[PDB]
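Take a look at the structure below.
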Protein chains: 2
Amino acid sequence: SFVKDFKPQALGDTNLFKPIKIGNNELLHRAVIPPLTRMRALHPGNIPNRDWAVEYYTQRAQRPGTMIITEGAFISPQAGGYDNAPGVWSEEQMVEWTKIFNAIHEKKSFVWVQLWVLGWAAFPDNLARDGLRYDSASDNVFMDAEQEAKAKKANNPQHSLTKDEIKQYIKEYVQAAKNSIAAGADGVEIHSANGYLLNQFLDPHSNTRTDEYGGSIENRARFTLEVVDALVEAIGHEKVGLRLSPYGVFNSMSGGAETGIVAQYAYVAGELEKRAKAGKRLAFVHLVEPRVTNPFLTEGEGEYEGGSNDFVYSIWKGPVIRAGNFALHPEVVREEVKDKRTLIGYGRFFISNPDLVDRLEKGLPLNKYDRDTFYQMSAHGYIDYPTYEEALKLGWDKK
Amino acid sequence: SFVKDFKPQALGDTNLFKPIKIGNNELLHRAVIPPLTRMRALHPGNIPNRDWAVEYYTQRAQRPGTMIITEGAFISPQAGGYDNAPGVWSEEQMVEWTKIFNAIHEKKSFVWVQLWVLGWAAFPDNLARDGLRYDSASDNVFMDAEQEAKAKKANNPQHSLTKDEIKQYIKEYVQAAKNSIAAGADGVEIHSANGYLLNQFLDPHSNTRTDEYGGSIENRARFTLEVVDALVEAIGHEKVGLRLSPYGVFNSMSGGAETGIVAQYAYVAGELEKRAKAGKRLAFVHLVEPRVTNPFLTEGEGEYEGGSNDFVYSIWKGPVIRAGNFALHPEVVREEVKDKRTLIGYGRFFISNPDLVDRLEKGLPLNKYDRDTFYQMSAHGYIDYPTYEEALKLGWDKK
Ligand SMILES: Cc1cc2nc3c(=O)[nH]c(=O)nc-3n(C[C@H](O)[C@H](O)[C@H](O)COP(=O)(O)O)c2cc1C
Ligand SMILES: Cc1cc2nc3c(=O)[nH]c(=O)nc-3n(C[C@H](O)[C@H](O)[C@H](O)COP(=O)(O)O)c2cc1C
């Protein structure tokens, strides 16, 4: 069915339908598909789903000029820990990713691979099964109760990385980015948000290190900016994006309760503009809004009102993508895109609406999403959400 | 004469005329007199002007419940270097400051003393005459051409403070704050703005130190927060304010060109909220707007548009006073005071308009200021600007 009590508003008269160049890509509109894990990859091997993944992505790349950011992909076995999320380290994975990039490109859209490293959010027991460490910034702070029950059942205790093991993760980031560009992706997004490994180093609560990687704003930002620099040297700055969630509390990050959190993120944004001046301006900065502090809470829940992401615009002067409960709020989008370098990411409603861009342009009703198939090993709730036409044929009132 | 082509707007219906408590003071409206050096103090001795200062301050304290922040006062001889600005270290100065505090208080207004230390903005030759050092954060960066011509004529070379000499300045800050409260002031404002000594330590361009006081966001902020902490232990947090100018370029500060400048100030604001939580919330934070990057440029000149002070509101949650070209822009003030904890500082127009608060409330024309007597050893252009009544009697068209 369609979302019951939503009053749609056509947005075809706003800057959301004005072209913008992002890296090497000339987008025809500014609604982007933000990275969405869907757990349909195959075990063993973390292989992109052979039956359904090309279709899913082809469906959402139907409006020409759409920028699509893939589900997070593990850079290596040690960066992983969920059996059904895909990786981007082996030939076998890349043979399936090439087919996905080709299909999106045949539809004249673009595809950016999000590079993912789990840290303490990984399952310690999957990793122990495979002989891998359970990594984080520190070893005296854990993510939550059931993550520590898991780690000790598994007898795979949380480990503070050494500088050498951080260096190895940077090695893997570069290779995975090389693999994605060689297989045909237009660019990569460094996931440094939502409480996963790079964010565990950025955050004061998860990072109690005393070396060069913890203990001050500069040191907590070190591993994220070494990744930016390594990938910029490897594949070019116009092929690299960075995602940040200043106010997120998902996976036990501090959010607005940490009084130093705006300074921690203002520093990263300032270092990025610094490089921009020296010629190496990243393709974009992607921000998760305080409108959504936890993506598994219903739209309207976990909204943080004591802070804003607008400080980033005083520092970084390049394109910024903003995501977080924008689909049910065209009146907020309307104001936000008056800014000429702002793009809007629509997550949960791009899951249920393959043709979201036409529905936004035209002010058409929105298909409800089914939360129960967000993570399911099924085609159902993945490739069978109807376009508006199909939904009318199905009678989702109007027949 | 009145300002020729200004269209006044009455502001009596806005939050600028709603009471607010600031420290121990219950202000009856939110227009404050920001600190304004006027150079009428007497040499030798940096004595507050015996003939005119009580009158000046009495005139501007005429609307009950007005918060007045004094001209900057030197905490000690070594903090000074301008012969005609006042100090707050000797008995002789305090006997004249007591008379000023009494007069303001008889008018049922309040008075906060701004504590001032010059650093590299001092005249090296006045200081050498008196046997004093020419101080700054560093010794390999100078303020400008004529400050270095002065220093070498005077053979009084710029000196990087040692930790012991920083400690001594903190000793003097506490004593000067004790002296002001003992003589009857309601509170003190720490001047950490406009390119003077504490701001020379906060700024990356003026601070190239490698010790505990330079070299990172935390270290550059160290001397300002040790001052905050020392004064809070000495006289109470509800009697201490802090003034900051994130985007100012006056006296050779970096402003918005430094990509790290928002992070440097977001850190200070976050440390202040940190203490606020631990019970010691400062009376207010006072910010100079990017609307005025240099106060000696005519209203409308030197406006920095690539940055905003609004990030401070995401971090500090207490009262904030904002100053910078607000008198000729009631439409900007109207929007800005919709926020319930914002106060507006009016500088240059409180010089020329003793009764500015009534003229703001009622939408009455504004007296032009005479830039030539801002710094003059005269009563003219200091105590003889007319109230609206007097200006009508004088025929400043309308007779
Ligand atoms: C099912 C699901 C999976 C997600 N997976 C990822 C992911 O792989 N990478 C990421 O950075 N964010 C992920 N997110 C967050 C979204 O990109 C987006 O920031 C969030 O859903 C808020 O936007 P929304 O309100 O438009 O859905 C996920 C969210 C959902 C609901
Ligand atoms: C004559 C004059 C003297 C000033 N003296 C000081 C001072 O002692 N302390 C201070 O922090 N700012 C000083 N300022 C700055 C003002 O407090 C204010 O921030 C600035 O004038 C911008 O406000 P305006 O546009 O309302 O005048 C001075 C400005 C002027 C024009």
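By the numbers in Swiss-Prot, the shown part of chain B spans 2-400.
Header says: X-ray crystallography, 2.0 Å.
Cβ from N, Cα, C; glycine included.
Taken from Swiss-Prot, the feature active site, proton donor covers B:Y197, and the record attributes it to a curator's inference. DSSP assigns B:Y197 (mutagenesis position) to coil in the three-state reduction, outside any helix or strand. Here B:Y197 (mutagenesis position) comes close to B:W117, B:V118, B:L119, B:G120, B:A122, B:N252: these same-chain residues lie at least six apart in sequence, with C-beta atoms under 8 angstroms from its C-beta.
Around the Cβ of B:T38 (FMN binding site), the number of neighbouring Cβ atoms within 10 Å comes to 19. In the three-state DSSP scheme, B:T38 (FMN binding site) is classed as coil. The feature FMN binding site is assigned by Swiss-Prot to B:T38, B:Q115, B:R244, B:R349.
The feature substrate binding site is assigned by Swiss-Prot to B:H192, B:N195, B:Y376, with experimental evidence given as support. In three-state terms derived from DSSP, B:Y376 (substrate binding site) belongs to neither a helical nor a strand segment and is classed as coil.
In Swiss-Prot, the entry for mutagenesis B:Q115 to N states: Strong reduction of substrate binding. The structure shown retains the original residue. Using a 10 Å radius centred on the Cβ of B:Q115 (mutagenesis position) and all shown protein chains, the other Cβ atoms total 23.
Around the Cβ of B:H192 (mutagenesis position), the same chain contributes B:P36, B:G73, B:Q115, B:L116, B:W117, B:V118, B:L199, B:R244, each under 8 angstroms and 6 or more positions distant in sequence. Reduced to three states, the DSSP call for B:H192 (mutagenesis position) is strand. For the published mutagenesis B:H192 to N, Swiss-Prot gives the following note: Strong reduction of substrate binding. Reduced oxidation of NADPH.
Under mutagenesis, Swiss-Prot gives B:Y197 to F with this note: Reduces oxidative half-reaction with 2-cyclohexenone 6-fold.
When every Cα pair among B:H192, B:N195, B:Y376 is compared, the largest distance found for this substrate site is 20 Å. The recorded positions near ligand 2, defined by a Cβ under 6 Å from one of its atoms, are B:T38, B:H192, B:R349, chosen from B:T38, B:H192, B:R349, B:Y376.
Around B:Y376 (substrate binding site), the C-beta neighbours below 8 angstroms that are at least 6 residues distant in the chain are B:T38, B:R39, B:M40. Around B:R349 (FMN binding site), the same-chain residues six or more apart in sequence whose CB sits under 8 Å from its CB are B:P296, B:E300, B:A328, B:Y370, listed in sequence order. Remark: B:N195 (substrate binding site) has B:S246, B:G249, B:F251, B:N252, B:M254, B:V289, B:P296 as non-local neighbours, by Cβ distance under 8 Å and separation of at least 6 in sequence. Within 10 Å of the C-beta atom of B:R244 (FMN binding site) sit 25 other C-beta atoms, taking all shown protein chains into account. Secondary structure at B:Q115 (mutagenesis position), as computed by DSSP, is strand.
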